[PDB]
Amino acid sequence: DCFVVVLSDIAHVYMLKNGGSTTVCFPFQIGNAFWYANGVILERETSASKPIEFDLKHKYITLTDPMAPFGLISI
Amino acid sequence: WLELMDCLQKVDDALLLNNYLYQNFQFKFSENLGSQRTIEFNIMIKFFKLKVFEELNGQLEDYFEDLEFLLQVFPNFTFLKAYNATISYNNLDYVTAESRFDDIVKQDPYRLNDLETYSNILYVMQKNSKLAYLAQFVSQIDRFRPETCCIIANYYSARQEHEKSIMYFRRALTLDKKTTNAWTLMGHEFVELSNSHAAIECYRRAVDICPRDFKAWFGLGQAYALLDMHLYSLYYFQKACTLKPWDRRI
Amino acid sequence: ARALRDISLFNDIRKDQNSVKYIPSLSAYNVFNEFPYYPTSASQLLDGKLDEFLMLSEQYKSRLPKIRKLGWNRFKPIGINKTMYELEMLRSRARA
Amino acid sequence: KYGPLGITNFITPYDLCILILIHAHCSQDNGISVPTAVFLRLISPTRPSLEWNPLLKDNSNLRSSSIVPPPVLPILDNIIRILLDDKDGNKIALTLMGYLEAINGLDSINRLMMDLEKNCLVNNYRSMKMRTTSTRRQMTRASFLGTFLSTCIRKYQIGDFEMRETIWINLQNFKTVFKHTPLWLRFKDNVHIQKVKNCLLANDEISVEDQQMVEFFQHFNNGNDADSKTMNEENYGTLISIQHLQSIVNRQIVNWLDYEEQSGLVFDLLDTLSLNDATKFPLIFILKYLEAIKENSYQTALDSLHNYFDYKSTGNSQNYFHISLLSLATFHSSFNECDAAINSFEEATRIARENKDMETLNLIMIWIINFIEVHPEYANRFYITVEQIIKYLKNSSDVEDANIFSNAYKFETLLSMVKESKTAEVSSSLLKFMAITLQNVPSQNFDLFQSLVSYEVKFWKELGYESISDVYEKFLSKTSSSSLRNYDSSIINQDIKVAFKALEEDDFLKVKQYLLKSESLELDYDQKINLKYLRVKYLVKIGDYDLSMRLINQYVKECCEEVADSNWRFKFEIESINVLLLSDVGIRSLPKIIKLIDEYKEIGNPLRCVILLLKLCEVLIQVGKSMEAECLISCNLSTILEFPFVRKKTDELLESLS
């Protein structure tokens, strides 16, 4: 039972029911983050500056628990 | 340019300025000579690319084709080679960087600007006779540069003379307070003295200068880990995790 | 901190029933000489914390006579083969 | 009055203000004697050292028996407002005003230093009586002002000319700040300033030639703004010594924990430190730590807490690592983490053994049961049972304990009360704790004195005598709470009592909304049971009993296994009795009530026997045998009116029998 806050590229996972706090990094910048059952879906930052360029091959990251490595979506 | 590079804080800021330099930026063609006001054939923009992109260790773009272009125009420029050697240093490629640095000393024997990494390479490389040679030679030029007071301390640290080596690190920082890398080394030099109390402050100042120091967090975490306070050091190790997650050692 | 004896009651009953190593701090290390400062007495150690004013006061007291004490010992003028340290030594013996 | 703040080991502009006053008092030429209250407010904060541990000790000695005025900030505006209050204080305030106008240069500053040391200060009283030819009062070194002035003189001969230049630049900066104030305008002209100023400016030795260019050196240095000012390094607006800063913050945190102070001024100056004073003055970090707890910030508090323990440990040559972990454990217990604190505390015991010092273990052992007292459900997790500690502390020593035994006996009283021991032993044990606490000073040990009142009110309330409980209740402090138990616990506790009043006043809407807050708040165990008990009583009022009956017994079942709390086992038991008999079926409770009757007859608690008596009479009147209940209530009617809160149930039964 943990409350998670996601920054631009860093996530803080504070245990509320029991335990301390944890923190995880990410391969790149994150646009947004959406919760799903047992994990979070992370969307890459698309464009910033005013040139508008973006990536499309893979921009979504699935993680179950903070310590385990990330996973890739399938479409 | 240096004052402009200093105000940058994060890599995303560099991309914002780099775009601004490309679309809506142009020089006064009247003042500058012809065939130079073009952004693609400029030189400072190139030197800006090599500078900001790597000291902040940001994501590289338009960096390769520029680097070889500057090596062609400037084959004997001392600053580039030391920067080129520093690139080898930043990638944990010590053997090749040593060959790169050896050209600087032979070609330009009096340059107390990037030698701090040279004596930094030699300390990890071991070979005390060579360090004793460098320490005697560098101190002979002048003892007032920030670097000249960090090279000697490294030579004095290898000889297990700690009460003297601890002195030069404080000296090396006083000449130029921007060299925060000497804070972590000064902290380490307390640990070998079996003085954990003094070490804690030396490491702690380093993070207070700039919180994004992986070296300072790691050096402060160990000093508690050497003592029995294992859990009290867990937070410090956790903080260092976020700086360089992609490391087996941490 | 009454120690159970400053209490008059329990002190009265007892009569009837009868029938530190020092380690240097970061500020202690100075710039000029690699030898750290060693406090002379426990009074300068305030609850284990080194008083920066008190220690620097002793430093001024040490350096002050050092200027007057300059000429002693090594210094030798030209034309005189004996230093002034024993000028006052024989002068002391002169009256005594 | 605001400005950049910086620690200075030299003559602060504040220090000369005291030096100005002591010169007027000793000179005795003007016949102006500064009131003793004025000196005690100014010099006393400068006196060295008070010390204050982060936690594990609250106002053990910091509390002053006599209430003291707050320390004074280093602004000329604040100092004058002290002297200005008196009807003749304008004479005293103007004396300081004239002197600060008379001292226009560094040489003049040196004139004051030379005057005091050669004539005013005196080595010892034995030369006092032989100096009867002095026209000025003389001071001994060991006196209150003598020891102060000696440090100030020592602090003047210690620096070079660089030190004195900074002295005069800031004072003019300090002086000109007051010039642009409304108070200065009221004192624009006072004729007495010119009189007192001319008293000391005399014997200037030149008035025709040097003074034209004497003005030039000052004016050119000063910011005339006619041209661009001479460029100089940025200078701090206020200079304070370490000791003076220690007194302001200690007063601020004590005042915040539970003559008007300036919270705004103190906080702004403390935020402009150059990051090196914080290392020399580690207590600035914890001042944020107390503030961080107030808004209930987790990450912010931990960094400040860790920061305070990195700087303090190195300065103190004694090992203080064994104190840092438990305090962090204490911080962990404040946020109801509980389990995380246990692992942190466990490692504190191992480090203490390595130090091989006996005195710290008692501090560790005292912290043990204080944590268990707040959270009794964790008594099994510790490596030492609570009974083991009481046996050790009772025979700990005969000297150098003072407060250990006062602590030791109160923990036995809580266990005896929880263990539902015989009332003879509980009173005797409480007697031991009351006698030892009041023997020494109770004011300084405010924490245990409050805990005495909390136990004694609880002890006597359990006996059923509200008259005794009321007298001690006026002494229990509110909103004070205690350490290592949250910070909003006082607000919640006050809210519980409101809810109980609302149940009696039939404010079902208010309690229903509060019960919604209960399920998602983090509460202390003592707070958990009350709301757990509050929920049972509310459901009885509504009328739905199937859920409450299944709910009440699970509570008591876990009120006998998780925590061996007998008092809460009894209190939970009677609602089930009330639930049964209210549903016209109380015969099922007959086996249960009798097991408690003879059980509590041996114990001898009169409130326990009578409450069971009312339930027994109430059972007998709903069966159709009210005849004998009247006979039984008649013989015991005398001894059941002694308890006030049962009279309402007692009187109500009387009209029913009629």
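What you see of chain B is 252-501, where the numbers are those given in Swiss-Prot.
Determination method: electron microscopy, 4.9 Å.
Cβ coordinates come from backbone N, Cα and C, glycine included.
For the published mutagenesis B:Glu306 to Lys, Swiss-Prot gives the following note: In CDC23-49; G2/M cell cycle arrest at 37 degrees Celsius; when associated with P-326. For B:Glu306 (mutagenesis position), the same-chain residues that are 6 or more apart in sequence and have a Cβ closer than 8 Å to its Cβ are B:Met256.
Among the mutagenesis entries in Swiss-Prot is B:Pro326 to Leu, noted as: In CDC23-49; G2/M cell cycle arrest at 37 degrees Celsius; when associated with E-306. B:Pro326 (mutagenesis position) carries neither a helix nor a strand DSSP state and counts as coil. Within the same chain, no residue at least 6 positions away from B:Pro326 (mutagenesis position) has a Cβ under 8 Å from its Cβ.
In sequence order, B:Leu363, B:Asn364, B:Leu366, B:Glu367, B:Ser370, B:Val389, B:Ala423 are the residues near B:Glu398 (mutagenesis position), counting only same-chain partners six or more apart with C-beta under 8 A. Per Swiss-Prot, mutagenesis B:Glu398 to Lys is noted as: In CDC23-37; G2/M cell cycle arrest at 30 degrees Celsius.
Experimental mutagenesis is annotated in Swiss-Prot for B:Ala404 to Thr, with the remark: In CDC23-39; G2/M cell cycle arrest at 37 degrees Celsius. All protein chains included, B:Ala404 (mutagenesis position) registers 24 other Cβ atoms within 10 Å of its own Cβ.
Here the residue is the original one, but Swiss-Prot notes a mutagenesis experiment at this spot, B:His439 to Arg: In CDC23-2; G2/M cell cycle arrest at 36 degrees Celsius. Using a 10 Å radius centred on the Cβ of B:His439 (mutagenesis position) and all shown protein chains, the other Cβ atoms total 22.
The annotation that Swiss-Prot gives for the mutagenesis experiment B:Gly472 to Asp reads: In CDC23-1; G2/M cell cycle arrest at 36 degrees Celsius. A simple way to gauge crowding: the CB of B:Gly472 (mutagenesis position) has 22 other CB atoms within 10 angstroms, across all the protein chains here. Under the three-state DSSP scheme, B:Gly472 (mutagenesis position) falls in the helix class.
Secondary structure at B:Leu485 (mutagenesis position), taken from DSSP and collapsed to helix, strand or coil, is helix. Of all Cβ atoms in the protein chains displayed, 16 besides its own lie within 10 Å of the Cβ of B:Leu485 (mutagenesis position). Recorded in Swiss-Prot as a mutagenesis result, B:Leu485 to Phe carries the remark: In CDC23-56; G2/M cell cycle arrest at 37 degrees Celsius.
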Cα separation, B:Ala404 (mutagenesis position) to B:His439 (mutagenesis position) (Å, whole number):
12
Would you mind reading off the Cα separation of B:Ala404 (mutagenesis position) from B:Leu485 (mutagenesis position), to the nearest angstrom?
31
Rounded distance in angstrom between the Cα atoms of B:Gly472 (mutagenesis position) and B:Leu485 (mutagenesis position):
8
Reduced to three states, what secondary structure does DSSP give B:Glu398 (mutagenesis position)?
coil
